[PDB]
Every structure is written in C-alpha cells, then in structure tokens.
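Participant: Below you'll find the structure I mean.
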2 protein chains.
Amino acid sequence: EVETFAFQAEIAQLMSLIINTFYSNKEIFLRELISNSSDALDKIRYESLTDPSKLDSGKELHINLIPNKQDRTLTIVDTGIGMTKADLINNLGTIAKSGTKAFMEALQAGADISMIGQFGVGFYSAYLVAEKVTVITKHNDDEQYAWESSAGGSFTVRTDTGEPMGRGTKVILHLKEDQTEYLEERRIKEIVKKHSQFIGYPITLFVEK
Amino acid sequence: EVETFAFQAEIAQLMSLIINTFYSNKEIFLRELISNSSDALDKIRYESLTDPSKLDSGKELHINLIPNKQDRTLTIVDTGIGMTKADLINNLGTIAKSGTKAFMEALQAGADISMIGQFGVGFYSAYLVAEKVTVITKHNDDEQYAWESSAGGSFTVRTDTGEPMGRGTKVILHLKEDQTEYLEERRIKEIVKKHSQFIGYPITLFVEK
Ligand SMILES: CN(C(=O)c1cc2c(C(=O)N3CCCC3)[nH]nc2cc1O)c1ccc(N2CCOCC2)cc1
Ligand SMILES: CN(C(=O)c1cc2c(C(=O)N3CCCC3)[nH]nc2cc1O)c1ccc(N2CCOCC2)cc1
C-alpha cells in the first residue's frame, strides 16, 4: 500500500542543511515551486503541439495558489505534465544528484541558499517553511500518486485514492508554526510580483472566504 | 531542396530590436546558447533513464566551444536531444510567441536586454554578435537538418548532407566584423566563468592550433 524509500545520500544531506541553517530569506521557496510548475506546463504545452490528445486530461494550463489558515497549508496546484511513479521514486532523484552535490560545494564556498534553483534542486527549499510536504501527481501515462516527506532521510509513495485531478501536480506545504506569513494574501502577492512576474501561465491566488 | 519560411511577426520584431539597439553587454549571447544546450542535454539525459536505447546515437553528454578566427565563426556544439523538422519550422516558434511579446513589453517598460533568457527567447541574442546563424541538428526520431537565418524576417530549413553528428545541435555564429573578441580564448573563458559556472555538463573550449 504505502512504500517507504530513503533519499539519495546527497539529497538527505541537502535537506538537513536547509532545515538546520539559520536563513531569514525563506520566501524563495514560492518562486522555486512556481518555476517547477512553469517547467511542467512548458512540457505538456510542447508535447501537445505534436499530439493534441495529451490535452484530453485537461486543456487549461495554469497555476493556482491556495493558502489555508485553518489547516496551516499552502497548496500550489498546476495542470502541467505531472509525474510518473518512476519520476517520484528514482528519475528525479537521479537527475538531482550532480546539482545537489554542486550546490553543497557552492554553499561551502560561500554561495547563498537563494542560488538553489541554478542547481535544479529548488524544490528542497520548501523545507525552509514546511515541516511536511505532500505532493499529489497525475501524468497521462500513469496512475495518480501521493509522495510525502517530513525529511529525516525518507519519503513515501502510494497510489492516491483521493479526488482525481485529471493531469498535473499539487504541492501541499504543511507550514512550520513560525511561517504562517506565507498564508497571507498580501504576502503571497508581494512574493509572486517580486520573483515570478515573468511566468507564461496564469497564476491565480485563491482568496480565503 | 531548401525551404524558406517567414518568422512569426513577434519574433521578426524582436530580431530587428536586437540587431538595431545600441547595447554594449553583448557577451550574454554565449550564456544564453550554453543554457539552451544544457536544456537539450537535460532532456536526453532524462529520456535515457526510461529508454537507454535513446543513447545509441551517443552516450557522451557535453558542450564544445569552437572559435575559428580564419572563418570568423564561433561554434557551440552539444550532444543533447536535438530538434525535429517540426521543432525548426513551427513548435519552437509557437512556444516562443508569448515570451517574445512579454519580453518586448518588458523592454518598453525599461527592462534590460540581458533579461532575454527569463522569457525563453535567449537564442535570439545570438543576433547581437552574428550576421548569420546556421544551426545543424539531429534528433533520434528524425533526419539531420540545417536551419539558417541572417534575420531580415526569414529563415531556411533543408536536409543536411554534411558530416553526420549522431545526435545533438551545432550552432554556428558567423560573427560581425567588430565582434571578433568572442574568438579569443581568454574572452570565452571569462564569459563562461562569469555566466555559466554552474552547468551540469563538461564545457570544453577547443584551442586553435
Ligand atoms: C513534471 N514535474 C512536475 O509535475 C512538478 C514537480 C514539482 C516539484 C518537484 O520538484 N518535486 C515534487 C516531488 C519531488 C520533486 N515541485 N513543484 C512541482 C510542480 C510540478 O508540476 C516536474 C517539474 C519540474 C522539475 N524540475 C525542475 C527543476 O529542474 C529539475 C526538474 C521536475 C518535475
Ligand atoms: C532541443 N533543443 C536543441 O537541440 C537546442 C536548441 C538551441 C538553440 C535554439 O534556441 N534554437 C536553435 C534553432 C532555433 C532555436 N540555441 N542553442 C541550442 C542548443 C540546442 O541543443 C532546444 C534547447 C532549448 C530550447 N529552449 C530553451 C529556452 O526555452 C525555450 C526552449 C529549445 C530547443
């Protein structure tokens, strides 16, 4: 039912560095996640040019930002290409290996944590603000999956029996208690305007009722 | 034999802006092209994880920089995924439309030409230094092609009967007379160190004999 995996050694080391380093410029996590969503959307958009049937699972290409004060969660939803079971368990970790090692070498040489995206491992900056990250994903060629990690060197992958999402990725950030500023509408708008002004897909902020 | 196509209106406008604007920070073209090569290499590397036969056309994943003082050309060769005929004629132009329009709107609003890559149209910065650009490409699923443009609103595409390259893309920059500094070893090294220090593939500079 639920399978548990160890992160690649380099990724586990990067996650501990992120979780334990005193670093006040935490807002970069949102830019990194939106950039990842933009990449997934670019991929499905490109693939649909030669195979329009790839859009049968949904034609709208967008990003939704969903803060939830009551649950203390910030959700980033996109209708990109999504990820396969192989992506979640191995492919993405394999690809991230050289960038993770290079990033850690750069930090040692005095680089700033904000440079994380230049190494293709921006996702892990989510651990600056989140105690747990849950990722629900659906690729055309595979089942709907739930990936999850509270760091500590492991992650889980299971088939997701929850609401179907058609195609794409939903990243659910379970925020740390001192990081609730990222649930504020004005704060999210400020971050998006500063870092993500130039993304080629509509970014919609869902206002809480 | 040789087919001639018009650039999409927005791209033709961007090219004229690039060719006609007084802008001294021309070195960004090399960073933009190396970033494009890195993207192509990421794609083949990722695809090879689920289908290792995609590497039958070549296992080495790298970038070569080849200045040629005698021909006044700077060649950037990569062994990435390469491009199909559809990529050259339509797909890449289609995708670049929103980014090109957005980039031009940003320039109007005072943005710097160096921001070109943030709009996914970095390739066109090649026209800061080149009077003509020739692109030889080979994707696993297609024939070897030669794309070429001296701007002026048109480009050509033909099947290439020249040396086979296995898989990848070769960008040949026919430099403007006042832009020969980009053929100098020290100058290329300076640019690569400043802008491309963090690329996940070997970048080899070929020294002229
Ligand atoms: C296909 N795909 C996605 O569906 C997707 C993944 C996301 C992640 C993420 O990175 N992970 C979530 C689980 C663990 C790793 N964060 N937000 C995401 C939004 C998405 O739509 C995807 C997009 C981008 C990238 N990367 C970009 C940087 O360079 C390396 C590849 C890899 C996959
Ligand atoms: C698959 N592929 C390539 O084989 C390749 C293309 C290159 C270009 C280029 O852009 N063009 C050459 C002909 C006309 C347009 N310049 N140097 C390149 C090196 C390459 O290996 C490729 C790589 C990157 C991208 N883009 C990145 C930015 O975002 C939009 C997509 C699109 C295709």
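Numbering, chain B: per Swiss-Prot, residues 16-224 in sequence.
Just so you know, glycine gets a Cβ as well, placed from its N, Cα and C.
One entry in Swiss-Prot concerns the mutagenesis experiment B:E47 to A. Its note says: Strong ATP-binding. Strong interaction with HSF1, HIF1A, ERBB2, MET, KEAP1 and RHOBTB2. No effect on interaction with TSC1. Experimental mutagenesis is annotated in Swiss-Prot for B:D93 to A, with the remark: Impaired ATP-binding. Strong interaction with HIF1A, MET, KEAP1 and RHOBTB2. Loss of interaction with HSF1 and ERBB2. Los of interaction with TSC1. Record note (Swiss-Prot), mutagenesis B:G97 to D: Abolishes ATPase activity. The unchanged residue is displayed.
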Participant: Suppose we screen the mutagenesis positions B:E47, B:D93, B:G97 by Cβ distance to ligand 2 with a cut-off under 6 Å; which survive, in sequence order?
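Facilitator: By the Cβ criterion, which requires under 6 Å to ligand 2, the hits are B:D93, B:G97.
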Participant: Given B:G97 (mutagenesis position) and B:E47 (mutagenesis position), what distance in Å do their CA atoms have, once rounded to a whole number?
Facilitator: 17
Participant: Between B:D93 (mutagenesis position) and B:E47 (mutagenesis position), how many Å separate their Cα atoms?
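Facilitator: Cα-Cα, rounded: 14 Å.
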Participant: Tell me the coarse DSSP state (helix, strand, coil) of B:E47 (mutagenesis position).
Facilitator: helix
Participant: When DSSP states are folded down to helix, strand and coil, where does B:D93 (mutagenesis position) land?
Facilitator: strand
Participant: Which residue, of the mutagenesis positions B:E47, B:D93, has its CB surrounded by the fewest other CB atoms within 10 A?
Facilitator: B:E47
Participant: Within 10 Å of the Cβ of B:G97 (mutagenesis position), how many other Cβ atoms are there?
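Facilitator: There are 26 of them.
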